[PDB]
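The next block holds one structure in the form of structure tokens; read it before the comments.
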Amino acid sequence: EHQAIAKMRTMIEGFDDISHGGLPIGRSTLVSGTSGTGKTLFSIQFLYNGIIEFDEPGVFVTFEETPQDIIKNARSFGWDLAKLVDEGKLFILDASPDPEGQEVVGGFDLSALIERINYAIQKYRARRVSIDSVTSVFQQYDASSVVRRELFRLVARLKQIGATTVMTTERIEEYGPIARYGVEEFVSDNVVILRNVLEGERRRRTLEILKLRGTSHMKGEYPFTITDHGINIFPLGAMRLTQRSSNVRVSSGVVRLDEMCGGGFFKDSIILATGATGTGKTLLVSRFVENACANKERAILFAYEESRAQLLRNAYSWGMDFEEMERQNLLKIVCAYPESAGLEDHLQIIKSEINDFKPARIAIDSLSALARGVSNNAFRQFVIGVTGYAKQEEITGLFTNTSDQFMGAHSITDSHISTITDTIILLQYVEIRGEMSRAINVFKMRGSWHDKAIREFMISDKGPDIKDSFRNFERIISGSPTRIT
Amino acid sequence: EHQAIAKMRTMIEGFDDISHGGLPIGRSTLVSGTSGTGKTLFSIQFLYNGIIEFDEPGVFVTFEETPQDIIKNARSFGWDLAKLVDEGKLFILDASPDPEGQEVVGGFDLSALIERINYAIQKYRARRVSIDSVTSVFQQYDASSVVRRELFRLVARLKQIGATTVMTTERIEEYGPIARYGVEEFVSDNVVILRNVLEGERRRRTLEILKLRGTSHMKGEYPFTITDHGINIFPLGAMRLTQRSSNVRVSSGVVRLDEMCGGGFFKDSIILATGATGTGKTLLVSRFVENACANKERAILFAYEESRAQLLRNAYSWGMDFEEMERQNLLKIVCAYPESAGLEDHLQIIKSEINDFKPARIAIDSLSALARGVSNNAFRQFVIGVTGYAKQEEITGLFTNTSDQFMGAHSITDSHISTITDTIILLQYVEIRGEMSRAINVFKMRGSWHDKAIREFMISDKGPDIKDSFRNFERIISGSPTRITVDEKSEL
Amino acid sequence: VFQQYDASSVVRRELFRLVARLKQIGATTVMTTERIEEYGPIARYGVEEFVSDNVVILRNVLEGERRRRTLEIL
Ligand SMILES: Nc1ncnc2c1ncn2[C@@H]1O[C@H](COP(=O)(O)OP(=O)(O)OP(=O)(O)O)[C@@H](O)[C@H]1O
Ligand SMILES: Nc1ncnc2c1ncn2[C@@H]1O[C@H](COP(=O)(O)OP(=O)(O)OP(=O)(O)O)[C@@H](O)[C@H]1O
Ligand SMILES: Nc1ncnc2c1ncn2[C@@H]1O[C@H](COP(=O)(O)OP(=O)(O)OP(=O)(O)O)[C@@H](O)[C@H]1O
Ligand SMILES: Nc1ncnc2c1ncn2[C@@H]1O[C@H](COP(=O)(O)OP(=O)(O)OP(=O)(O)O)[C@@H](O)[C@H]1O
Ligand SMILES: [Mg+2]
Ligand SMILES: [Mg+2]
């Protein structure tokens, strides 16, 4: 044809954005990865989504797994392929070998198979084809050049037939050659690499479109997660800087704080509370989560440092009954150890729960605990993710950070998140006469005026009481002021 | 079946959590690793727990070790296989070669072996199968493709038989190919990798479930230990943030402290005492452990810096008789150099002893010492483990930390554990008039009010005496203050 | 000895034969092997590791021009 290469949607979450529309129609895409990367799942989801969203029949050619198994496995994702096979929308073509045995039936090899796939295609009026582990077929006794030819032959016949195909390959090195024979890379029109990178005893799955002959696509690796719903990719670099921005205000749950912020936090905003350990970030969170219930709004408190029970003990000791918020179905507590997941996973759990609960406010107690272990770059990516999501969803977010050093801290954040944020509330210890007092300061607020004082404050059962500034002192920011008389 | 694959529990501690229920029934799981990683043990434990806990017979196929040796080595874990063989619950089928000699044993091999296996399975009504090192079978003269097919044949036949199987393979590189031929990884539906990673001159064993076709499972490596009870895995990432939390108070063993903490520590709480060397962390510990005996409760003191003798000399000089606490069976001391093991080992020793003694209190004199060498992330993981265990077990835990720099310390912890902890007791030196005095502060307390004073304190034979704050000083925290007030008293 | 002209599988069989006969005889044996890399495969043919009951690795590590010998029971 005379125009811009057309793409078939995969409907696999996030993939069509990365690929700028989908898989190129009528050509085949190589998808390779090491064991357990999700090659097989990709290729099934491509067919399954075809059938269920466009009523495009599919043909799935298997060389190793058994059709019963392919079917059985899909149940993991709540997919009934046996039904689809019955309705004639899906056809799994068994090309695996005889557990029993013979060695002279496939002397007509590529040729013959190519006929059965063409027969199947015509028969079911197939639009999508997935060949699972072509690699395993020549893993009979071949050399690079022999593979290049067979692959080419196949790709080509399918091109003639007009089918959009997904071919699956295996690799042994996460960052080494693209597929086993260092030849499939160049014979396909498109290449997709699925990686399961190790790094620190944790595993991180990434998907990469290495090339799409004829169109554009997002470059590099994107994290993804295999869930009950199959492959889920987050193109964190595909999120646009187009979030809605209002002037409406909301309370912090602490009136005086509201005053200092020039009448409260903005609804559309990302508020950061930083401070040495024990300064009172968590008390603010409690208070901010409570204010959303007293106004009959839903709030989620994602906790990564305290148990659901402890959170309740400490909250109740500050007034506020978290128990009720729970029943009233106005407040939801989560709680998990940063270690019980990858940032990718965490991010999704968060999104996920936000979707099932549709909160108005959200508080993540200690981003600084989520940064444990992870790389700064991996972590920043996470923050932009959760931040950006809350921002485009009109949810007001309160995030917490504990600074590594009490008193004398020379930066707002050790991870340098402060720019990714709209409002920064800052808590610090101040040594006043052999005692450790606290001080709160609205460091910055983006669309408002806010107070510039570093007010001292106390914590009682009643909660946070913000008092006055240390007017008669110098170097209050050092943590060790110098009362000047 | 219209259901997603079901799993068989291995009962191997920690494994069913990592594998979300067990191994997939009717399929085979490839377990591979380098020499001495624990392959053979995993496979034996899988059959053993199969028989002892569900009365599911097992067939163990062996290609290299002798049935007598497999039975003999299992005695290391208190397992009498010879008995089970006897009662027809376990059947070791010997597939090893005879120390004499025959050629061309590749063909009939698989097939014969397969009905030998089928025969045995059918004969004993086996539900579980372990094939030990299939690897060694084609290690007769083969190339990758021949391996791939043979494997496939075998797995397949077993699938047909309906057996849940554990297959074992060797590797030569800790992070190299999954299994010798670079082919086994793909033929198997499930793959488990046992690693015995070096690093420093210590070895750390990890288990990873790489893939389970059909279901979910935890990802990554998990440290485990081989013990007299076999493989023991700690899914430190599977521990849930659901620990019970009470408002009950308990004493620190120092009244004045108790006041400062708004009436003593919380029963449910992790306490951290920090400060430069010689400030008295160990004194606080001793006192905290004694307090649990004087109340006839059990306490364990895991010490990593002092001998059991030294602890006793120093204790007695502070009053408190550790001798009695011992006899009375209320106090138990441990002691061990951080270097005499890996963090995984330590964590387990701690847990183990907490189970045999059921303490109400526990103190670890110096986390800081356990941090010697180990990486920060390995360490933090360790702390969350001991910390969380303590917490879900209602045991009050006091941990100690020596800061790397006396005076001027700008962070509570050098390893940044301060967020993992409920109450923080800080000890510091204060230079006052050419002399080194001490100060004690309750830096933070999660559920109470605590005192914000940086009180000076002395140490005598009576123990710790907490005096008053340094009100007329600026830069206390810095360790080197400055006195103030320029108006003594004059006329009108 | 097999450094005469052999491949991995031939070595595994021969070793196994020897070790086996020795165990029958009732002897407690120490068998020595060479390696070329201080941290690579355990022994030459990457096969002796699994054929023996116990494995001990002697290392002589370089690192900064000094040499440090270590013994490990693997
Ligand atoms: N419901 C589920 N929830 C979470 N993860 C799942 C679920 N089902 C399967 N998985 C995961 O997905 C993986 C499946 O990968 P898959 O079968 O797609 O093919 P593959 O890894 O590409 O290739 P191979 O045929 O070599 O195994 C499993 O290893 C497992 O980690
Ligand atoms: N009932 C109470 N009465 C007086 N002060 C309290 C009370 N509860 C807590 N506090 C004070 O508040 C502090 C608790 O801090 P909080 O739980 O708000 O979290 P944080 O400082 O933000 O974070 P983290 O606890 O992880 O360091 C304690 O140090 C203590 O001084
Ligand atoms: N009771 C025990 N306590 C602690 N460790 C033990 C005990 N018994 C055995 N071990 C350890 O476990 C190891 C046994 O490993 P195992 O026999 O399970 O198989 P392998 O290493 O997987 O394979 P192979 O030795 O056949 O190459 C020993 O090397 C030893 O380190
Ligand atoms: N009988 C005593 N009388 C007066 N002071 C004592 C007595 N015993 C110990 N001390 C003092 O207490 C200090 C001992 O410190 P302690 O045993 O409390 O542990 P630490 O400071 O926490 O840790 P570490 O000893 O490893 O540095 C000595 O430096 C000394 O000044
Ligand atoms: Mg907190
Ligand atoms: Mg000490």
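Following Swiss-Prot, chain B shows residues 14-505, kept in their order.
Technique stated in the header: X-ray crystallography, 2.8 Å.
Each residue, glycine too, has its Cβ placed from N, Cα and C.
Database features, via Swiss-Prot:
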type     : residues                                                               : note
ACT_SITE : B:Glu77                                                                : active site, proton acceptor in CI (KaiC 1)
BINDING  : B:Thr53                                                                : Mg(2+) 1 binding site
BINDING  : B:290-296, B:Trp331, B:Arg451, B:457-459, B:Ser461, B:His463, B:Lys465 : ATP 2 binding site
BINDING  : B:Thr295, B:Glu318                                                     : Mg(2+) 2 binding site
MUTAGEN  : B:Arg215 to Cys                                                        : In kaiC3; shortens the period of the circadian rhythm to 16 hours and decreases the interaction with KaiA
MUTAGEN  : B:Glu319 to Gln                                                        : Strongly phosphorylated, arrhytmic in vivo
MUTAGEN  : B:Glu319 to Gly                                                        : Low phosphorylation
MUTAGEN  : B:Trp462 to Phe                                                        : Loss of stable oscillation in presence of KaiA and KaiB
* Asked: So how many other Cβ atoms are close to B:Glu319 (mutagenesis position), meaning within 10 Å of its Cβ?
  -> 17
* Asked: Among the binding-site residues listed here, B:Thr290, B:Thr295, B:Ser461, which has the most company in the form of other Cβ atoms within 10 Å of its Cβ?
  -> B:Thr295
* Of the recorded positions B:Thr53, B:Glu77, B:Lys294, B:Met458, B:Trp462, which ones put their CB under 6 Å from ligand 2? -> B:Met458, B:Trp462
* Asked: Which ones, of the recorded positions B:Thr53, B:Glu77, B:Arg215, B:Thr290, B:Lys465, are Cβ-proximal to chain A (under 8 Å)?
  -> B:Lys465
* Structure fact -> For ligand 6, the binding-site residues of B:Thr295, B:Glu318, B:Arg451 whose CB is under 6 Å from one of its atoms are B:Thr295, B:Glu318
* Per DSSP, three-state class assigned to B:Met458 (ATP 2 binding site) -> strand
* Asked: B:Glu77 (active site, proton acceptor in CI (KaiC 1)) has how many other Cβ neighbours within 10 Å of its own Cβ?
  -> 21
* **Cβ-Cβ distance under 8 Å to B:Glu318 (Mg(2+) 2 binding site), same chain, at least six residues away** => B:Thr295, B:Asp378, B:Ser379, B:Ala382
* Entries of B:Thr53, B:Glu77, B:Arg451, B:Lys465 (recorded positions) sitting next to ligand 3, with Cβ under 6 Å as the cut-off -> B:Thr53
* To do: Could you tell me which of the recorded positions B:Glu77, B:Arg215, B:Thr295 sit with their CB under 8 A from some CB of chain C, listed in sequence order (or 'none')?
  => B:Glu77
* Distance [Cα-Cα, Å, rounded] between the residue listed as 'Mg(2+) 1 binding site' and the residue listed as 'active site, proton acceptor in CI (KaiC 1)' -> 11
* To do: Would you mind sorting out which binding-site residues among B:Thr290, B:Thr292, B:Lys294, B:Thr295, B:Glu318, B:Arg451 put a C-beta under 6 angstroms from ligand 4?
  => B:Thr290, B:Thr292, B:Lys294, B:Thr295, B:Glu318
